[PDB]
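Beneath this line is the structure, given in structure tokens, with notes to follow.
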Amino acid sequence: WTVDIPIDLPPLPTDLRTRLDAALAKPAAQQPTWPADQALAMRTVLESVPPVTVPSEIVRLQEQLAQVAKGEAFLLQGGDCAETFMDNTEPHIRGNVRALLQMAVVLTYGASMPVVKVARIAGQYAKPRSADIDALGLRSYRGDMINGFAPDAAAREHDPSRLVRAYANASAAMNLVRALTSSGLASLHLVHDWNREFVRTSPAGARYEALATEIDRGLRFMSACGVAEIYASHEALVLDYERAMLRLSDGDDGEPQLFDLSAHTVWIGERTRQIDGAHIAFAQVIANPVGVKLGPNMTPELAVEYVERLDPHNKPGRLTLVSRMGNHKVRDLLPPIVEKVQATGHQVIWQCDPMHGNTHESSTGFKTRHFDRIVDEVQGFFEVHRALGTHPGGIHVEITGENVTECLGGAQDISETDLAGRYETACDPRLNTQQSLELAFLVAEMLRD
Amino acid sequence: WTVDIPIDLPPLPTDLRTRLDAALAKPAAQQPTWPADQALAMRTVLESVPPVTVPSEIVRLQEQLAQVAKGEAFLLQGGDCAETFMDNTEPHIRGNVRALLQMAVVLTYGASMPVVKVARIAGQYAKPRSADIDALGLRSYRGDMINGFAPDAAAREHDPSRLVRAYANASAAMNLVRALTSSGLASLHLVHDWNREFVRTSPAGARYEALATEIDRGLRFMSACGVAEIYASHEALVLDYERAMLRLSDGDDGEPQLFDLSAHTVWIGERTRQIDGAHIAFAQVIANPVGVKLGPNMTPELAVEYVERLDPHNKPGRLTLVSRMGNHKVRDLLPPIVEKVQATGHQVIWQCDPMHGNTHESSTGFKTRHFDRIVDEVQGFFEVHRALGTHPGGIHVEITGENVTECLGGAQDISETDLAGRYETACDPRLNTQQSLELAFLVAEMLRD
Amino acid sequence: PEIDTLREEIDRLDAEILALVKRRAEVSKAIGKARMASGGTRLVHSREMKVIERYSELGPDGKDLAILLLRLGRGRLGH
Amino acid sequence: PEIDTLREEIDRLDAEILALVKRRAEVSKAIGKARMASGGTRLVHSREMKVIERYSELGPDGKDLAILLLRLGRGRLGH
Ligand SMILES: O=C(O)[C@@H]1C[C@]2(C(=O)O)C=C[C@@H](O)[C@@H](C2)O1
Ligand SMILES: O=C(O)[C@@H]1C[C@]2(C(=O)O)C=C[C@@H](O)[C@@H](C2)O1
Ligand SMILES: [Mn+2]
Ligand SMILES: [Mn+2]
């Protein structure tokens, strides 16, 4: 029923303490409303636990994201919209790890350059809400780090013990993804046989067979000539969790720096990116690579201010700007943002989020996304970058290794009536096994010279 | 004018001496008619010279040809019809080495397996003749190891000092091919850029551009994932040369064996393959991989007898059977040969020679070959093997890195009137730079699954 | 000389095919431009699947002919 | 509703194209069978270059349409 843990370390450098305290004294949107004394007790437990990631892996990610920023690699970021403790199981994790590897080999062939793989995993347990009371009149579900999905009042109370449950689930998952990435799942030939089974059994396989066959000949060629790292990420939302997981280490200049060891990279969402808020200030104090989500109310001028605050030393790949405009708005809204930022001399990664600007409620009462709109935003994103001569750096996608019925369309041609089949997401609709693979194939075509 | 060399070693094992003597006491077709005393003096010089090849390289070739025989690699053999001392220069050798490397990367991609590269080089200095008096009434030219190309009687006398000149030219050439194969010419990316320049400038480039682009994406993919041996061969024709270049070494069973160190592999031609003759018997005494040319008068029964005499220990890849039937005869004549040999349990390499069964004299007075007939024989060869379920193991082709005008057709559409432009071969017409590349692309299509 | 006569026919069939392919691309463009001015997407996934499916009677190469016609109509992706 | 009308046209153009492609392959086969029974080659390199060249007005994809028509006529190589 309950685990019991008793409460009964070296100080930070004086300047890092001052800066951390100042970041956390700024106002913060979307925080849990639990008591400060209970939060503090939970953070004290987390301050001594083994970290989810280590500094050397974060420094290595930074070097790989620098190549992406310079136009010599591509970033694939993907996973569940919301991880749940309930589905934090071996089959679910393996299914997502495999999906990401499958998409990555397809994208690598299309881009003709390395693909950096960042999973939404081992921490994606918190979400923001526009309304604190939902459609059933209950306090809103804010992810398993905060409260329960169950539609009852007791379940929806904010519960600080979920910080520690979140850590435990994150460690366990990350342990498995490390294991899985040094196993036979690694092998590029095994990973691509899955894609060819997908081509054989998919209703739209004829659309993708030529490209699947060409990839298979590239792999066999490589072998005829004599011839896996998955990073963890989540939205840095709950500051009690992120601050508890900070650790001091010597950074890429040999001086002690603060690393958030809850993940390798984190991003700041649309509702928490206040320029003078705690999330942006917290991002300025940590050594991790960071991303900021940019929606349709973004100005070129605010985008530059984010770049100058978050990438003050002009470190290629330290900052990612994640575009989510809507498929009908991206072609008009993005170019002015890109031009103004390019002119600063900084090298950010431009990443497309084709999911969050394109959501709508179906007549059957399910929030859903159409495949054609998702594809069209990624396409428009590539067009904006071709015209300006800039690098389309990656995609940020929400997916699952399960055959869910959540997003409309694809090869399966999922309808409004089919959405009830198994709509399993705890939050936003995921592209299923098939639809995620389809998009990787379509984006690989977009990447071709 | 002349180099001067004075004449003024351990005995073979008793059984190897007995067997060598017996092989050489058999009748031998197509031999030079110079005095025995002068031949002996020249062979004594050659018996102490550094060899052109070494036993360990021949044992390694055998292992690679075994894979070809088992259906897991492909053999590309090619070079000048006749090497001349005159053209034994750096540009000519480099041009042929590069042509072979260019064709090989194309074939490797198409076959989806390794390609073993054997050049007709560093020894292809002797040819047989059906007539001892040629069309000008002169004694026939028999290659620079025997006499001179020049149309005068003094030049056509058989000259035993050419055994030593042949060695000297062979060493020098082989030295350079070793150097060239461990240089920047090695790089697969450099080799394939030449093919793409060929595609850009060839009149028939549109025929080959899709495949060239697909290969380039395979190479870039290989590099995005984090990722040269040329063997010497010639027809073993002049027994004075081949016997002088024998050396004793421990073979693939640890027992002393005789290796012909004038080359890595040799073949026996149509006019010297008498089953009870010295060439076949000599081939039985050496440890090198061997080939036998099979024309349209070959019976399935004689083919088996060659296999049983030449591959008595059932060593995959030790024997190659080189088919040259004519494009109009290969589909009918080859299947019975292949079926009878497959049924013995031996694993020979089946190699296509699309050149020698398809020669004709043009109206302008030049011996020539049509490209369509060369392509059609290779095609028919593949069809014979598809139908029987056997492995089409390779091709034996005559080529040059120069833009000669010798074979009719190709992208350039060489005509009878164009053949006079620069018909440079000392013997049979070679496929030029462009036409050799074209055939490699066409054969790569034939190899596709 | 049945070959010259038969090749004479293939020439006609190629002029006929070429002209219907040029036509199809212009019509394909006009459908794309109308949908886009009206706020709709560039491509329609389900419709491209219909187009692929109706060349399946040609065998394995049928889908590659359809995909090639789609490229001539709505262009290459991400351009 | 100009889209339905325009798509209605593309359907016709696809039925038209499909039928001329089936025709071309049958004629292509008959030229190959006549030449081969008479002792000639399977393929004619210079003629395939003419066929490729006369689809060049379609742009870069033109040669790939021609090569695809050649495969439907004389089959894949080495088969
Ligand atoms: O909706 C459409 O019909 C048009 C034509 C098109 C085609 O080329 O056939 C088919 C589907 C769409 O992706 C594009 C291309 O718009
Ligand atoms: O000679 C010919 O005309 C026929 C027809 C063909 C074609 O498909 O167009 C064109 C050239 C040849 O290689 C083949 C295929 O035979
Ligand atoms: Mn989401
Ligand atoms: Mn020859």
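Chain C residue numbers are taken from Swiss-Prot; in order, the displayed residues are 27-105.
Backbone N, Cα and C atoms are what each Cβ position is placed from, and that goes for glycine too.
What Swiss-Prot lists as chorismate binding site is C:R61, C:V70, C:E74, and the listing cites a large-scale study or a structure entry. Among the sequence features in Swiss-Prot, the mutagenesis site C:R61 to K is noted as follows: It is catalytically catastrophic, but strongly activated by AroG. Here the residue is the original one, while Swiss-Prot reports the published mutagenesis C:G101 to A with the comment The catalytic efficiency and the affinity are 5 and 3-fold lower than the wild-type. The activation by AroG is 10-fold lower than the wild-type. The mutagenesis experiment C:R102 to A is recorded by Swiss-Prot, whose note states: The catalytic efficiency and the affinity are slightly modified. The activation by AroG is 2-fold lower than the wild-type. According to Swiss-Prot, the mutagenesis experiment C:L103 to A carries the following note: The catalytic efficiency and the affinity are identical to the wild-type. The activation by AroG is 10-fold lower than the wild type.
Known features from Swiss-Prot, placed on the structure.
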residue : record                  : contacts (Cβ under 8 Å, 6+ apart)
C:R61   : mutagenesis position    : C:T67, C:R68, C:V70
C:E74   : chorismate binding site : C:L96
C:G101  : mutagenesis position    : none
C:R102  : mutagenesis position    : none
C:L103  : mutagenesis position    : C:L69
### Message
Filtering C:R61, C:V70, C:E74, C:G101, C:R102, C:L103 (recorded positions) by proximity to ligand 2: which pass a Cβ cutoff of under 6 Å to any of its atoms?
### Response
none
### Message
Among all protein chains shown, how many Cβ atoms are found within 10 Å of the Cβ of C:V70 (chorismate binding site), not counting that one?
### Response
21
## Note on the structure
Out of the recorded positions C:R61, C:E74, C:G101, ones whose Cβ falls under 8 Å of a chain A Cβ are C:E74
### Among the chorismate-binding set C:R61, C:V70, C:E74, as the record gives it, the longest Cα-Cα distance in Å
15
### Listed mutagenesis positions (C:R61, C:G101, C:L103) that sit near chain D [CB under 8 A]
C:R61
### Task
Kindly point out which of the recorded positions C:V70, C:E74, C:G101, C:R102 have a C-beta less than 6 Å from some atom of ligand 1.
C:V70, C:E74
